[PDB]
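What follows is one structure encoded as structure tokens, with my remarks underneath.
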Amino acid sequence: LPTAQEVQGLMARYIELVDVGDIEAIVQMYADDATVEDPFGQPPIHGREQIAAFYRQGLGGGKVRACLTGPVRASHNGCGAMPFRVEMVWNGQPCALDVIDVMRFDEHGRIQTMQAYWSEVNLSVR
Amino acid sequence: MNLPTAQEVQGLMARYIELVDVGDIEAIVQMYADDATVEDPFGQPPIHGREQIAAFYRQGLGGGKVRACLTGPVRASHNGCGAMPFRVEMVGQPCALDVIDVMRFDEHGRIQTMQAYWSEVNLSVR
Ligand SMILES: C[C@]12CCC(=O)C=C1CC[C@@H]1[C@@H]2CC[C@]2(C)C(=O)CC[C@@H]12
Ligand SMILES: C[C@]12CCC(=O)C=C1CC[C@@H]1[C@@H]2CC[C@]2(C)C(=O)CC[C@@H]12
Ligand SMILES: [Cl-]
Ligand SMILES: [Cl-]
Ligand SMILES: [Mg+2]
């Protein structure tokens, strides 16, 4: 699996791709049989096309920005967790959302599972 | 309480950090379900049950000179789970360790599972 150092780099790359809104590059980071649970607690999404649709729905508008708010924490079994903040516009109101993603990678360095922790308690109107 | 709401998760997880910071081992153990599991660091084999969990905390915190503080908000779901970023300070050099814990709570408000994400890449010495 990817080493702890490689996990930190992969997860930081993911945030860069969200920040610039490169949906095709994000989708290509996922394994073909990956699952996304975002927000955690909702049913998982499976399949490349469904994941692409999810990111298009979320990042389509183009006014989404994202940045890490602390270091990526990485294990020795190909997993990591990271804290970040998303900025977006919601019916005129600029907003921010604090999120933690947990990811498990496969032997090819592709995301096998993603779980995103957030709810309305993590939402701020600016 | 019952299965904790998102707001209750934020309060429970913040209280956990307080208890780590002060080093109240018995109060920590009583936040866990009787048959809880801990994976710390994630990737190592789980421990099972309050007696094993107490031994773990006694070893890690019993020497004193461990402090802990949240470095950002607790992220909480609507299914009794949350994730939080924090930093542990300890001491031959003074170091810091950046960690994310993920917790799932039971229907009584006790921690059923805890997974801690960190490795040597998250340790800073001076
Ligand atoms: C998909 C996403 C970014 C990438 C990531 O890894 C985690 C999240 C979760 C919150 C999403 C966000 C994108 C923007 C969304 C859709 C909103 O406008 C409300 C919820 C929020
Ligand atoms: C148990 C613990 C605190 C509570 C928590 O929630 C997560 C951790 C994981 C890292 C532990 C730390 C306690 C202090 C430890 C034992 C060290 O001196 C090196 C590793 C570190
Ligand atoms: Cl942090
Ligand atoms: Cl944060
Ligand atoms: Mg029980």
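The numbering of chain B matches Swiss-Prot: 1-91, 94-128, in order.
A Cβ is built for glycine as well, from the same backbone N, Cα and C atoms used for every other residue.
What Swiss-Prot notes for the published mutagenesis of B:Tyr16 to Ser is this: Reduces activity 20-fold. Long-range C-beta contacts of B:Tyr16 (mutagenesis position), restricted to its own chain and to partners at least six residues apart, with a cutoff below 8 Å, comprise B:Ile28, B:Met31, B:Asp103, B:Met105, B:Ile113.
Experimental mutagenesis at this site is recorded by Swiss-Prot as B:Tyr16 to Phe, annotated: Reduces activity 2000-fold. Reduces activity 10000-fold; when associated with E-103; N-103 or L-103.
Marked as active site, proton donor by Swiss-Prot: B:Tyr16.
In sequence order, B:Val38, B:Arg50, B:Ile53, B:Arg112, B:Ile113, B:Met116 are the residues of the chain that are 6 or more apart from B:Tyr32 (mutagenesis position) and have a CB within less than 8 Å of its CB. B:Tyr32 (mutagenesis position) falls within a strand when secondary structure is assigned with DSSP. Here Swiss-Prot notes a mutagenesis experiment, B:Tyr32 to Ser, with the remark: Reduces activity 4-fold.
Positions annotated as active site, proton acceptor by Swiss-Prot: B:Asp40. Cβ-based neighbour count (10 Å, all protein chains) for B:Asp40 (active site, proton acceptor) stands at 19.
Around B:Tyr57 (mutagenesis position), the C-beta neighbours below 8 angstroms that are at least 6 residues distant in the chain are B:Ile25, B:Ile28, B:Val29. According to Swiss-Prot, the experimentally introduced change B:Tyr57 to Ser is described as follows: Reduces activity 100-fold.
The annotation that Swiss-Prot gives for the mutagenesis experiment B:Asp103 to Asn reads: Reduces activity 4-fold. Reduces activity 10000-fold; when associated with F-16. Annotation note: B:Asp103 (mutagenesis position) sits in a strand segment as assigned by DSSP.
Packing around B:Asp103 (mutagenesis position) is summarised by its Cβ count: 25 other Cβ atoms lie within 10 angstroms of its Cβ, all protein chains included. Under its mutagenesis annotations, Swiss-Prot gives B:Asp103 to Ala or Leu the following note: Reduces activity 100-fold. Reduces activity 10000-fold; when associated with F-16.
B:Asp103 to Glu appears in Swiss-Prot as a mutagenesis experiment; the accompanying note says: Slightly reduces activity. Reduces activity 10000-fold; when associated with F-16.
The substrate binding site annotation in Swiss-Prot covers B:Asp103.
Counting every protein chain shown, 13 other Cβ atoms lie within 10 Å of the Cβ of B:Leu125 (mutagenesis position). Under the DSSP three-state reduction, B:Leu125 (mutagenesis position) is assigned to strand. According to Swiss-Prot, the mutagenesis experiment B:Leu125 to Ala carries the annotation: Slightly reduces activity and reduces protein stability; when associated with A-127.
B:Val127 to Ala appears in Swiss-Prot as a mutagenesis experiment; the accompanying note says: Slightly reduces activity and reduces protein stability; when associated with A-125. For B:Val127 (mutagenesis position), the same-chain residues lying six or more positions away in sequence with a CB closer than 8 A to its CB are B:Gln95, B:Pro96, B:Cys97.
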Length in angstrom of the chain break flanked by B:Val91 and B:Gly94 (2 residues not modelled, CA to CA): 6
Candidates near ligand 2 among the recorded positions B:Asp40, B:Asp103, B:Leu125, B:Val127, judged by a Cβ under 6 angstroms: B:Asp40, B:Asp103
Assigned element (helix, strand, coil) containing B:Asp40 (active site, proton acceptor), judged by DSSP: coil
